[PDB]
Amino acid sequence: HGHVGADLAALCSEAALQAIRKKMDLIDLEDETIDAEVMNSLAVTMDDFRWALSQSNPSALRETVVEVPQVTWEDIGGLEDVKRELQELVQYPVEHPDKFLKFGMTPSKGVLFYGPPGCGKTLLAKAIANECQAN
Amino acid sequence: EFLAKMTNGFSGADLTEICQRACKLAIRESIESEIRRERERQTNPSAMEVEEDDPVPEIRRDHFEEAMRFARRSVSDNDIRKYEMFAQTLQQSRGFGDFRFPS
Amino acid sequence: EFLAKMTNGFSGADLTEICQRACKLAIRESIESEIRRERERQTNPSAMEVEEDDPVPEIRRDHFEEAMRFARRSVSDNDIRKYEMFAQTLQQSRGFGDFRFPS
């Protein structure tokens, strides 16, 4: 998370260099000119990638990120009234914008949750964003 | 008019809310009525409603009869007395009262 | 389900902690089981476990039975009443109640 395309190019080059560097047993000092064996018979494995991700590459990202969430409605069951209310306040002004125009009811612009700390507030707020395919 | 003299102490910003709550309560049923009509089991071309049935063409009576149940007056009696008392802080044409010019 | 109806007043952020405390209590034993297996006295090739024995392949039952002992509800009863009282500060469809349109 936070990597950009150039950072991922750097990740690929460093993982390939780590796969070279583990093969110094054949890439020796006695063979200054490297034979054509390891030039085409070296494949990178997964822990090299995990090393290159872990040991290096700080991400150059600190600002916000826009995306669709991947949490689902059954991730937090129950609260059918709240689900019905959020469907009425989010889904219907975007899925059916003409019926809101038949008799002129304007949509509302926001709710205010309140409750005890840590009862899945953000995990409830992302669910309707995922369901509407909304950022 | 029957809705007029029932709401007695309601502010002007409170009864403008129930004519959107009734619209929301009718838009819910007009969305819901379209769910079963497309989710007809064995949706066959036989006996098909070629005309739009329009179950909720307009806001009916029981929408207001149900939307009224969530009504609440915003201003109390204790704060309208604050404005009555400030109206009394203006002297309000009080004092000597009627007098007449001599003849 | 037996773990569901036992935890009654637990917030959503408290029972998400015990499914990491149980993981920590099983990772401790899975680290510890590998200590004696490499620290076998006279570690000979005779009767060697060529297969991985895997003593803790998954979280067993007594890990949750022991991790539950450190559970604690975060929210009290005195502060959920604060939200019940704020819910009562909203007038909550109270007043006149049911009325009907004339016929």
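Quick note: numbers on chain A are straight from Swiss-Prot, i.e. 404-538, in order.
Method on record in the header is electron microscopy, 4.2 Å.
Each Cβ is built from the backbone N, Cα and C atoms, and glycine gets one as well.
Swiss-Prot lists A:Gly521, A:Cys522, A:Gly523, A:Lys524, A:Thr525, A:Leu526 with the feature ATP 2 binding site. All protein chains included, A:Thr525 (ATP 2 binding site) registers 11 other Cβ atoms within 10 Å of its own Cβ.
According to Swiss-Prot, the mutagenesis experiment A:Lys524 to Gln carries the following note: Impairs ERAD degradation of HMGCR; when associated with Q-251. Cβ neighbour count for A:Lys524 (mutagenesis position) (all protein chains, 10 Å cutoff from its Cβ): 14. DSSP gives A:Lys524 (mutagenesis position) a coil state; it is part of no helix or strand.
According to Swiss-Prot, the mutagenesis experiment A:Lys524 to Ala carries the following note: Impairs catalytic activity of RNF19A toward SOD1 mutant. Does not inhibit interaction with RHBDD1; when associated with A-251.
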Query raised in the report: Once near-sequence residues are set aside, which residues in the chain of A:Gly523 (ATP 2 binding site), 6 or more away, have Cβ atoms under 8 Å from its Cβ?
Result: A:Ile479
